[PDB]
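Okay, so here's the structure we're looking at.
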Amino acid sequence: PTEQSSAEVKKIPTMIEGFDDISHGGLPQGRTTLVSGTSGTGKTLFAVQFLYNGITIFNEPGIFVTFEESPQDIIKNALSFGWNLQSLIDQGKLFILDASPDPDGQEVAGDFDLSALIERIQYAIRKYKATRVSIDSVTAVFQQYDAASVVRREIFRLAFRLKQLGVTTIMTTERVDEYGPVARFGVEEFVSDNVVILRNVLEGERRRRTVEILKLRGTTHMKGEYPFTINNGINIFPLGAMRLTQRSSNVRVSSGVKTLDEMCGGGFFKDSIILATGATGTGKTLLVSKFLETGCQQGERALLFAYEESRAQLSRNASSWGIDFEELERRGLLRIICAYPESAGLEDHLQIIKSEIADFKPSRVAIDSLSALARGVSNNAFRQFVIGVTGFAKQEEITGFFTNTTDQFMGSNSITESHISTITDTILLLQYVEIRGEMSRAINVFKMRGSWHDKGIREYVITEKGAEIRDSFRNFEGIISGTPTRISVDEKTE
Amino acid sequence: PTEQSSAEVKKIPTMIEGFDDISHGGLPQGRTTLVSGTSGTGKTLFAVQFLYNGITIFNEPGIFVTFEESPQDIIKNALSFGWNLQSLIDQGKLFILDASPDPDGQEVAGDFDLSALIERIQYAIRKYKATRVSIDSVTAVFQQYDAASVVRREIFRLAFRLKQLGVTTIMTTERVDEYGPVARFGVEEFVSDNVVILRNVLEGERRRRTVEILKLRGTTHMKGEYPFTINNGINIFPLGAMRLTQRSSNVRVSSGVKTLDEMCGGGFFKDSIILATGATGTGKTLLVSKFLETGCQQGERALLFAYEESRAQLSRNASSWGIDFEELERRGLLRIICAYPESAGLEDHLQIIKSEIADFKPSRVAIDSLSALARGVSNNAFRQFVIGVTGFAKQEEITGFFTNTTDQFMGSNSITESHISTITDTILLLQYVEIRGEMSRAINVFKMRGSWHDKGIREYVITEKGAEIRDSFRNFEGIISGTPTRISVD
Ligand SMILES: Nc1ncnc2c1ncn2[C@@H]1O[C@H](COP(=O)(O)OP(=O)(O)OP(=O)(O)O)[C@@H](O)[C@H]1O
Ligand SMILES: Nc1ncnc2c1ncn2[C@@H]1O[C@H](COP(=O)(O)OP(=O)(O)OP(=O)(O)O)[C@@H](O)[C@H]1O
Ligand SMILES: Nc1ncnc2c1ncn2[C@@H]1O[C@H](COP(=O)(O)OP(=O)(O)OP(=O)(O)O)[C@@H](O)[C@H]1O
Ligand SMILES: Nc1ncnc2c1ncn2[C@@H]1O[C@H](COP(=O)(O)OP(=O)(O)OP(=O)(O)O)[C@@H](O)[C@H]1O
Ligand SMILES: [Mg+2]
Ligand SMILES: [Mg+2]
Ligand SMILES: [Mg+2]
Ligand SMILES: [Mg+2]
């Protein structure tokens, strides 16, 4: 059960978060891997992290060859991630080779004599006993006056003699267009055993970082683009490798509303995702406030992500329901993260949610309006976002509370117009009901995945005491229409 | 002068799965075939698998000519599929011709190409008595040459000398565009008799590999792009060629709910595809759980593909219905999978689903939420998936249970919004009904191709003992609306 052999192609772990999953183990040992991308896309970082993680986790000496940036500038830039390459240079584990051109000529005639640096790189590998090599900005060395034929053979020589020395290599190349050729000369990608493509695409004034493994000769890999973020190095979150393997339990928590707990047969599940959906002014934010307030009353932390209202505006409205966000914040039981949805990409939004959750370590998490985050973005990006947040919440055993404002008050025949209701364990439906020329409100627990729930579409009023849930309209027809018909006949009472 | 032909053009089988069907036989014999594509499309695999299948199956010696990749790499990379290439080389069946240049460097003697290359290849053809030849990356020896007219002659001269020796050739060529010109110099297409194109198109963030036969002179072939995956090599699925050749029987199978069995006139068919459609929280997964359980109570094995719930959560919800999942993997009768829809493309999903079948060989198979796999993908690509999956179970006599959540919880006028109900044998319809200010739910067997079924829209209740199916709303109208009205002029 390995099985069916063989020696074949094995991989060297990069320990870049999420990469070893999409590469099914890492980079092919003893081979050169081509990392391609446009400006400021993370190539230069990819090569350094490949060396840095090899030295401090596997004790494998590395050599970094630079043709543009100075050695001191590479060391200085890496300090932003909290690691210093100088100590490794001092220990003799890391060697930064300056192949950068002297600010004068000449010139030469094919520029470099080659052979050495190929001897230079060779000499460095011998001296420091290195197994990993990163060559940064290979493209820059070519542009003197080189047809695609010369560039093809030159990469081949480099890759070949580095293959002799049994060294895994990362080669960095530049792109101009985001979806055109893989490289600048449209040839490098064919001569390379392995090709990784780093992309920085627009999409409506927001930016999105994606990584893709185009080909790994002699082995397997995940295919397509994958979202990543620059943070503590390269942070790839495979949207699919997040194993559909989270726990579950029959433990219950309260909503803060007594009747709503009875309606859910004892309250929400600790291991659940709750969706409060309905028109505007219905009371989605009120239920969020009570859901968080109860956690604090238990001594556990609550974390709120608001995208529509500010803290002072949230604290004012909440106070009118008797609850004090102000005091709960300064004690460290409640944290309110207010941000504009359009301020960053949904991938960047996801990082902040993860980071804040890890820092604060809450037992309850609420997002005021997922629908607010769904504006101006593709449904694919948004649905991908929800999976990320929903899955990560279920993974950390944190109770999730999400709200969704429907664009359609009265007569909405859909729970959510972005269709994410299949990712949620619990759905609370809120809607307007027209009773005698006045706008009433009704609440319905649409579904409880692991529980019995009340079936009634029950009227509720909002007061200082909060949500007062009452009886269902038992003499009306077409309540979910929003416009009921009173049918007190047949009177059926003699 | 006396004709002597005497039928038409003959083809040799490549034995690459699915290729011989779209090629209407194979590759035109004694002629060169151009296999073109971008980087990482499968050109080298096609070239290698062509020789490997020609040696291990037909005992026909082959020659592999390389200009870039070294023999050792070709041998080592082929080990990925379990192809012992070195043993073949020892037997004298395979010979890898290394025409790669020097890592030292030279230019002028690029004209000695062909002229000396042809002589070596044909010597090797005679030495090993080879009938098949693969030349990988004939593009490499084109250092732009002298424009494209020089390229035109060189390709022509090569294919001609191979023609005289009576060998079937595969020449691979690189291209930078997926839908641009077929080759680099925009000439290769017209000089070659046969043109095969491998594509690796994006369309979103998932890759999709397709193979197309553009032209085969003197012969016929299937037209257009065909989806293929790589596992044992190139595995082409002529999803539109699996001619409707499946068995069918009147053997009945139980769903798990006795009241439903009677509604379906005795129960499901063993040769069936059952679709359960409805809004969220209606009970599709509940009926799925019953369908899989019932088979494992018969000693029969079941397979579940979950795309929205986890094994722990599936177990929790089921255990609440009195359905113990945990003992079913214990017996080894039930096998969960659990994967994310976005993890791979739909072709990779199909393949994975197929492999689990081959591994297990299930009697019953359920795929929870087909609607989940229809997200962010064209309906044309979704239907291809459904047909492949649905058709596969019909081939293996496997009972198919599929689910689909409708985006509208009431007022829904359609079974599916993907329009795949036309290719489903049985349809059970779930919906919410507003009865007296509360949310009731109703089960309806919409259609069944080989059986009588209950025509009633029956009220059902979900309890700790599963679904209890009750009466039809005899006193109501507009139940389909979701908002019925009580009538009693009766
Ligand atoms: N501490 C940090 N946190 C977040 N992002 C960072 C940090 N440091 C750098 N970055 C990001 O990394 C990007 C630069 O990446 P890097 O220099 O590694 O490769 P590159 O810019 O693609 O190479 P080049 O453009 O020189 O070919 C910048 O756009 C910057 O936004
Ligand atoms: N002090 C109060 N007394 C009575 N009713 C109140 C009081 N404060 C607010 N309400 C009611 O609550 C509604 C506001 O609900 P809330 O702000 O909690 O969520 P929401 O309106 O769903 O949020 P969104 O702005 O996203 O729609 C108002 O329409 C108002 O009718
Ligand atoms: N064991 C395997 N399982 C699945 N896919 C594999 C396996 N081994 C290789 N592959 C796939 O094969 C592809 C490489 O194809 P191959 O090298 O045969 O031709 P090519 O890439 O067209 O050649 P080139 O691009 O160098 O001209 C890779 O993208 C990889 O995904
Ligand atoms: N112990 C229980 N008692 C009563 N009803 C239950 C119980 N467990 C579940 N239910 C009902 O079953 C429904 C869940 O159905 P199930 O999870 O089988 O599929 P589904 O909800 O249709 O799938 P989807 O996630 O696509 O909505 C809930 O809405 C709930 O009303
Ligand atoms: Mg850099
Ligand atoms: Mg609000
Ligand atoms: Mg190749
Ligand atoms: Mg379900």
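Here chain A follows Swiss-Prot for its numbers: 11-504, in order, are the residues you see.
Cβ coordinates are placed from backbone N, Cα and C, and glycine is handled just like the others.
According to Swiss-Prot, the features are:
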type	residues	note
BINDING	A:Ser49, A:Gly50, A:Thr51, A:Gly52, A:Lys53, A:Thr54, A:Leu55, A:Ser90, A:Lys225, A:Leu226, A:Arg227, A:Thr229, A:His231	ATP 1 binding site
MUTAGEN	A:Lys53 to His	KM for ATP is 13 uM, reduced hexamerization. KM for ATP is 3.4 mM, very little hexamerization; when associated with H-294
ACT_SITE	A:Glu78	active site, proton acceptor in CI (KaiC 1)
MUTAGEN	A:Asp123 to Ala	Very little KaiB binding, decreased binding of SasA
BINDING	A:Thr295, A:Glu318	Mg(2+) 2 binding site
MUTAGEN	A:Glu318 to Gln	Inactivates the CII domain ATPase, KaiC hydrolyzes 16 ATP/day
ACT_SITE	A:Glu318	active site, proton acceptor in CII (KaiC 2)
MUTAGEN	A:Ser431 to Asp	1.5-fold decrease in SasA autophosphorylation
MUTAGEN	A:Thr432 to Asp	1.4-fold decrease in SasA autophosphorylation
Neighbour count (Cβ, 10 Å) for A:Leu55 (ATP 1 binding site): 21
Of all listed recorded positions, namely A:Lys225, A:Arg227, A:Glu318, those lying near chain B with CB under 8 A: A:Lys225, A:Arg227
Alpha-carbon spacing, A:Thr295 (Mg(2+) 2 binding site) to A:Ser431 (mutagenesis position), which is rounded to whole Å: 19
Annotated recorded positions A:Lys53, A:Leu55, A:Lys225, A:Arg227, A:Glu318, filtered by Cβ under 6 Å to ligand 3: A:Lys225, A:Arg227
Most Cβ neighbours inside 10 Å, all chains, among the binding-site residues A:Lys225, A:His231: A:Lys225
Recorded positions listed as A:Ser49, A:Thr51, A:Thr295, A:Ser431, A:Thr432, least Cβ neighbours within 10 Å: A:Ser49
Residues among the recorded positions A:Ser49, A:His231, A:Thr295, A:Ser431 that border ligand 6 - Cβ under 6 angstroms, in sequence order: A:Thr295
Packing count at A:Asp123 (mutagenesis position) (other Cβ atoms within 10 Å of its Cβ): 11
A:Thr432 (mutagenesis position) and A:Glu78 (active site, proton acceptor in CI (KaiC 1)), Cα-Cα, nearest whole angstrom: 51
Cβ neighbours within the same chain of A:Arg227 (ATP 1 binding site) - under 8 Å, at least six residues apart: A:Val19, A:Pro38, A:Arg41, A:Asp203, A:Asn204
Neighbour count (Cβ, 10 Å) for the residue listed as 'active site, proton acceptor in CI (KaiC 1)': 15
A:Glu318 (mutagenesis position), number of other Cβ atoms within 10 Å: 16
